[PDB]
Each structure stands twice: as C-alpha cells, then as structure tokens.
Amino acid sequence: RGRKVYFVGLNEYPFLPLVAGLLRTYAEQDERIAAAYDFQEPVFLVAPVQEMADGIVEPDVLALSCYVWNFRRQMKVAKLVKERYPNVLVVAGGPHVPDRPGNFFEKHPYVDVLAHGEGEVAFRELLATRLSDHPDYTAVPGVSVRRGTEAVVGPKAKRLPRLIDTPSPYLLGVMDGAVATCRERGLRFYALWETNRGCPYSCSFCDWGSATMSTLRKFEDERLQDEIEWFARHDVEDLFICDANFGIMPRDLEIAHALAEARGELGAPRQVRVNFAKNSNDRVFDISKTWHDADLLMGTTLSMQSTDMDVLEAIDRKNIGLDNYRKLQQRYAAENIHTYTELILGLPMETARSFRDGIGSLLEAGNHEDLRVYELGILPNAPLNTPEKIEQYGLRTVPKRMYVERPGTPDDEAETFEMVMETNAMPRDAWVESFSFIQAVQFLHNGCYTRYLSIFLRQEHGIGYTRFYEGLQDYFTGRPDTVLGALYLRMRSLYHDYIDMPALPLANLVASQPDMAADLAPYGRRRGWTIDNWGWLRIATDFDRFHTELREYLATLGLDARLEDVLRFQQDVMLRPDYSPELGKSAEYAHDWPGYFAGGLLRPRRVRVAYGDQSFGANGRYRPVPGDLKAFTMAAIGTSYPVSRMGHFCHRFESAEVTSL
Ligand code: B12
Ligand SMILES: CC(C)(CO)[C@@H](O)C(=O)NCCC(=O)NCCS[C@@H]1C[C@H]2CC(=O)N2[C@@H]1C(=O)O
Ligand SMILES: C[C@H]1O[C@@H](n2cnc3c(N)ncnc32)[C@H](O)[C@@H]1O
Ligand code: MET
Ligand code: SF4
Ligand SMILES: [K+]
Ligand SMILES: [K+]
C-alpha cells in the first residue's frame, strides 16, 4: 500500500517516460517520500480518455506531464479522476503549463498545483509537504497553487546546479517496465536521454527544454557512461537525445565515440536522433563522421529557420554565413555525411519572396537532399508569445487540431496547436502558396524526381533553383489535368481548408482527406502520411505521364541531345516498383552523369551504368520486392515518422558500376 502516485505523460508515438522516472527517483531520495508513496507504472501510451481515467485507482497524487500534444486529454483525465477522488492532489508540469497562469484554475478547477520549468525540486517538495499534518503548499518553490479558482504564485523556482548529480531512472531499474510494455505490444519506441540542459541562444519562437537563454548545466560524466551501457545492454535500437546543441561541449565527442563503441560491442543503439549545434564546428563534423561510420547518424542539423536578415533580427537569431554554410555542405558531401536544414514558415517579417529566395539560396549553397519546414507555433512560454510581439508583427493564428479525432470524441479532448497562418508580411494566400512551394521542393528535389535535371539546368544553362521551382508552380498550377498541376491545386485547396477548418489535423492531414488517403492505400495504411510522402507517391503512380508533361514545361524555358540524355538519366535513377535487387537495373548514356553529379567535368563519354542496390533506408533495412507495392513504399520513402531522408528515393552511385563503351 501507501499513497499511490500516478504519472501521465502520453504521446501518439512511444517515448519512454523519462520525466516520470526523473521526478520519482529524485523525490525518493527523501526517505519519508520513499516510505510513504507507492509509485505506479507511468502511463505514456495513448488510450481512450475514459479507459485511462478508469485505470487510475485510489490515487493520492496525479502528476501530469503536459505538452502541446497531450494537454487537453490529460486535463480531461484529471477532471474525471478529480470527480471520483475529491482528495487527490493534481499537479501539472511541462512546457505547456503557462509561466503566468492567470485564470488557469477557472478553466481547470480540477488541477491543484502547477509546476513551472524544471520540476525535480518542486515535485519533491510537494510530496514531502503533503505528508505533513499541516501542508504548506504556498512555500513550495517553483509552483502555483490553486485557491478557489485563483492562482497563488509561490516562491521563485529553484534549479539543479551546474553539475547535475541526480538519480538515473534507467540505472535504478524504474524504466524496465516501460520497455517491457513496448516490447510486449510489438511497438517501435524511443528512449529519451539528456546529457545537458539549456540552450545558450535566444530564438524567440523557441522554448527548448523550458531553458533557452540559459547557462548550460551538465549531467555528471559517470552517470552518462553508465546510461550509454544501459541503452546498449537493453537493445534499445532508437535513442533520442534531447540536447539543444549537440557538439557544443567538448565532451560531446567522447559521448559520440562511446555510443559508437557500444553499438559495435552490443549491437545497440542502431539510430541516434539529436539536434546538432547551431554554431556548427569541427566537433560536430567529428561526431557526425564517427556516427556515419557506425551507421548511427540520422542527419547533421544545419538549420536556419530563415535566411532573411530582417526575420532573423526580429526573432533574435544569428545564423552561420551563407558562404560558410556552402563550405560546410562541401565538407560533409566529400565524406558522404548526410545533413539537413530546417525552416519555419510564417516567421515575423517573412514574405513569400524572401521565403522562396532563401530556399533557392540553400540549394545554391549545396543542400539538395534534406530541407524541412514547420508551421510556426506560438508556444505558451516562448518569448514570442506576448501580445506586444503578436501585434508588432501582426501574427494571426488558428487553434489547429493535431490529430484525426475518432467519432464520438468530445471536442474538449482534441489537442490544439496555436498555428500562425498570416502575418503583416505574409497574407494567408501567400502563406498557402509558400507552403505548397516548399512541399514541392521536398518531393521533387529532395525526393530526386527533378533534382539532377535542376542541377544540370543551373550549372550548364544558368537556370536558378528558385527560378526553376517557381516556374514549375506557376506553369503547372494553370494546368489542372497534368500530374504536377493536380498536386499543386490539391495542396492549394487543402491548405485553405487547413486554415478555414481548424479541425483538419496538423499531424494527420493527408489521412484526414478521403481522396488523398485513397490514392495512397495501395502503398500502405498510415495515419502519419506527410504531404511530401503523398506528393512523391502520386508522381510514382503516374511516372511516365509526369515526364512527358515535364518536357512541355522545359520548352517554356527556351530549352537538344544532351538535355535528352540527362532526362533519361533522371528517369532511370528513380526507384521504381518493378526494381529487382537480384537483376539490378542498367542503361547507357552519352555522358558520364554519375561522374558529373559527383563533381567531375561534363564530357561526351559513352558509358554503361549498372545500378545494383540491394537495400534502402536507415541501416539499409528495407529490401525491394518487385511487384510488392508495400515493399516498394518502404524502400522508396521509408517511414513517415521517423523522417526518412537517408538512402531513399533513388539508386545510389556508391552501389553503381560505371563502365566505358
Ligand atoms: C523528444 C521531443 C519530441 C518527441 C516527443 C517526446 C515525448 N513524447 O515526450 C517528438 C519527436 C514526437 C516531438 C515532436 C514535436 N515537438 Co518536440 N520536443 C522534444 C524534446 C527535444 C525533448 C522532450 C523531453 O522529453 N525532454 C526531457 C524532459 C526530461 O525535460 P522537460 O520536457 O523539460 O521536463 C522537465 C520540466 O518540463 C518538468 N516537467 C515536465 N513534466 C512534468 C510533470 C510534473 C508533474 C512536474 C512536477 C514537472 C514536469 O520537469 C522535467 C524535468 O526537469 C523537446 C525539447 C527539450 N529538450 O525539452 C521538444 C519540445 C517538447 N517539442 C516541441 C514542439 C513544438 C514539437 C512539435 C509539436 C512541433 C515542431 N517541433 O515543429 C512536434 C510535433 C509536430 C507533429 N506532430 O507533426 C516544444 C513543445 C512546447 C510545448 N509547449 O509543448 C519543445 C519544448 C521544443 C521547442 N521547440 O521549444 N517532440
Ligand atoms: C501516427 C502519428 C503521426 C500520430 O498520429 C505518430 O507517428 C506521431 O505522432 N509521430 C511523430 C511525428 C512528428 O512529431 N513529426 C514532427 C517532425 S520530426 C520531429 C520534430 C523535428 C524537429 C525535432 O527535433 N524533430 C523531431 C524528430 O525528427 O523526431
Ligand atoms: C528543432 C527544430 O524545431 C523547430 N521549431 C522550434 N520551435 C518551433 C516553433 N515554435 N514552431 C515551429 N517549429 C519550431 C525549429 O526548426 C528547430 O530547428
Ligand atoms: C534544437 S533547435 C536546432 C538545433 C540548433 N539549436 C539550431 O537552432 O540550429
Ligand atoms: S532554435 Fe535551436 S538555437 Fe534557437 S533557441 Fe531553440 S534550441 Fe536554441
Ligand atoms: K524561458
Ligand atoms: K565538456
């Protein structure tokens, strides 16, 4: 027995309950807490709200770890649990808890305590104070306490020191049950891991770890090494490191080598996801090379958010120079180390013009493989979320639902994301056009369908990358019956419905549309199809017509045997459903295109190219099977989550044999 403590921190994808384990093991250092409280297995997998609430039996404390993806459902769980147990202490923490609660407890009178920011100290003090004959919640630092419906702000939060020396839930065995649950249910999952806390920078849109603009604090060395071995010994294939700037600290290289050696010795992890440092440096490169050799790498972060000087000044971000970015791209490409760059659509002062020009400048600098875009969200505690900032830049938002809602689910259970869809610099019509533009760049250029053609036209015919993809959108949007035109127009109407119908889900957008879901059904059953997944597969379905219609657009540019030759190469290099790894795939060309796109001089040299790819995707785990459309989809585009941009879309030259004729 004892006072039962329930943790709830759910998400649609399985992530081990790190928060619950951290708070529990830190609090249990108090012998009174360890003796009096009976900590329950954390709830982290999604279930119907009523089922989840029914699973909480005689709770003394209900602890909710609240993010944008679970706030509404966890408030509903608390409401139902509070109804049945009037004396349960409901405490909510996490970055969706507002720093300034205001009228929070009027809207959520079933919540009793709000924890602000890092929660170890406050949670331990809460549980300790609850054991007293006269609990004094108004002395607990870093919390706000409900009195009636008023929020009584407690003393300022206390944080852990520069060297964080706290218990590890992994090493203490309290994460064993969560792994077992995932494995019992056959679920792929991520283990969460922190090596430090904080980001030293100040991007106004961001709320990373509730600790931007902060002095960095490190978890102790020995704990981290023990945890690396724990992950490896428990065959955790997928590791998610939460650091804001991996590579920013000298020891990050030693951590990277330790993970590579763990993979070599124990077979795990196989994939490590992490955000790499903003001010990318030699250490980031050394880490990426180490993980490339061990096949742990999921892509080196070289993110920009925006490239426009006024936008960056408005959001308090300094990027590396465009020429330094180009030099980085060359260095990584020479080692075949995958990089990626993120942009945010709708940032303060960003126009459709600057948005498209920035994208083109990134391709110009050498980013052809991985460009990612996110709709700007107003996070509760980001510096950008003030009435003054929103008014100054004219930010207009809609409460955007995140997921498709099963029929019969009450509307107060739908998670919402405060999404910007219009600014003073970007009207909503231009927002829609800009969103479609970069989606097309993703499935056409990153997706390879026109990447080599575009590079050839840029380097031999002076057709700029922005010009090329702007021309595609202008030309084909006026031609509704072409393959590409149908895609542009479907995206235009989708993204206008996306704004006008806040219920259309951010994370299941394709799946929410019956016609788009029907188009992808032969390729697989997924809730998480992305727009660029859908675009890539739609072209795969009508591949031959796509290329005949592409010729007509090329005529409008003033554009020949060499162009005819590179078009055949651009057609053959794409992965197709009939590809057989046993037989391979070969063709003959008037030029050595593999040598050219690897940096060589373009020469009229007749060559035979024989592609012999055996597998695709992360760790080469997807093997094509001719005629099997499901197997083709996995090899071509991988999983929708995690994002699959390494070893996909097209046949690779490293596996190709080029012989002279
Ligand atoms: C891993 C991760 C994910 C995972 C989900 C992880 C999960 N299910 O738990 C995935 C990859 C799915 C994800 C997605 C997104 N994410 Co994310 N993600 C993170 C990341 C890197 C780590 C979260 C984590 O576990 N941290 C480690 C834990 C230990 O720390 P913590 O969250 O700070 O917890 C402490 C305090 O909050 C407090 N606390 C927390 N819970 C509780 C509970 C109680 C009772 C108490 C007392 C205290 C308390 O104590 C903890 C320990 O000190 C964070 C950034 C970060 N470093 O925190 C962003 C972050 C959570 N993501 C964010 C965003 C915006 C998103 C997206 C929604 C949008 C995007 N990125 O473009 C997308 C999803 C979009 C879509 N669906 O298409 C924001 C969320 C802000 C918010 N208000 O929710 C963050 C903070 C990053 C940012 N940009 O500022 N995310
Ligand atoms: C089927 C679902 C879609 C639920 O209906 C389920 O599969 C799910 O919810 N899946 C997570 C999808 C997701 O969160 N996508 C966002 C893009 S990626 C994510 C954010 C980007 C920057 C950073 O650090 N990353 C993270 C990463 O790269 O992991
Ligand atoms: C980790 C990545 O998450 C993105 N990111 C961070 N904060 C936000 C936000 N408020 N809205 C959208 N995307 C965001 C940035 O592109 C960053 O590089
Ligand atoms: C975690 S955000 C992405 C990585 C890095 N901090 C950047 O902004 O470039
Ligand atoms: S975007 Fe990256 S650099 Fe900027 S505040 Fe967030 S974590 Fe720090
Ligand atoms: K803050
Ligand atoms: K260090």
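Note that chain A carries Swiss-Prot numbering, so the residues on display, from first to last, are 8-566, 571-672.
Determined by X-ray crystallography, 1.9 Å, according to the entry header.
Just so it is clear, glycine is given a Cβ too, placed from its N, Cα and C backbone atoms.
Summarising the annotation, Swiss-Prot assigns cob(II)alamin binding site to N18, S72, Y74, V75, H103, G126, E127, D214, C249. Counting every protein chain shown, 17 other Cβ atoms lie within 10 Å of the Cβ of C249 (cob(II)alamin binding site). Annotation note: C249 (cob(II)alamin binding site) sits in a coil segment as assigned by DSSP.
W76 (mutagenesis position) falls outside any helix or strand according to DSSP and counts as coil. According to Swiss-Prot, the mutagenesis experiment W76 to A, F or H carries the following note: Slight increase in methylation steps.
Among the mutagenesis entries in Swiss-Prot is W76 to K, noted as: 50-fold decrease for all three methylation steps.
Taken from Swiss-Prot, the feature domain 'Radical SAM core' covers 192-417.
Taken from Swiss-Prot, the feature [4Fe-4S] cluster binding site covers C206, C210, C213. The number of other Cβ atoms within 10 Å of the Cβ belonging to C213 ([4Fe-4S] cluster binding site), over all protein chains shown, comes to 21. DSSP assigns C213 ([4Fe-4S] cluster binding site) to coil, not to a helix or a strand.
In three-state terms derived from DSSP, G384 (5'-deoxyadenosine binding site) belongs to an extended strand segment. Annotation for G384 (5'-deoxyadenosine binding site): spatial neighbours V75, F212, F424, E425, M426, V427, criterion Cβ-Cβ under 8 Å with sequence separation of six or more. Annotation comment: Swiss-Prot describes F212, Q312, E349, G384 as 5'-deoxyadenosine binding site.
Around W215 (mutagenesis position), taking its Cβ as the centre, 21 other Cβ atoms fall within 10 Å, counting all chains. Looking at Swiss-Prot, the entry for mutagenesis of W215 to F, A or Y says: Markedly slows substrate methylation.
Shown in sequence order, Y197, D245, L246, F247, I248, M305, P653 are the residues of the chain, 6+ apart in sequence, with a C-beta less than 8 angstroms from the C-beta of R280 (mutagenesis position). A mutagenesis experiment is reported in Swiss-Prot for this position, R280 to Q, and the note states: Near complete loss of activity.
The Cβ of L383 (mutagenesis position) has 23 other Cβ atoms within 10 Å, all protein chains considered. Annotation of the published mutagenesis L383 to F in Swiss-Prot: Reduces the rate constants for all three methyl transfers; the original residue is retained in the structure shown.
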Once the chains shown are all counted, how many other Cβ atoms turn up within 10 Å of the Cβ of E349 (5'-deoxyadenosine binding site)?
15
For the deposited coordinates, which leave 4 residues unmodelled after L566 and before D571, what is the C-alpha to C-alpha distance in angstrom?
8
When you measure from each Cβ to the nearest atom of ligand 1, which of the binding-site residues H103, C206, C210, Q312 fall under 6 angstroms?
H103
Candidates near ligand 3 among the recorded positions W76, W215, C249, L383, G384, judged by a Cβ under 6 angstroms:
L383, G384
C206 ([4Fe-4S] cluster binding site), number of other Cβ atoms within 10 Å:
23
List of residues, in chain order, with Cβ under 8 A from that of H103 (cob(II)alamin binding site) and at least 6 apart:
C73, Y74, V75, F78, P387
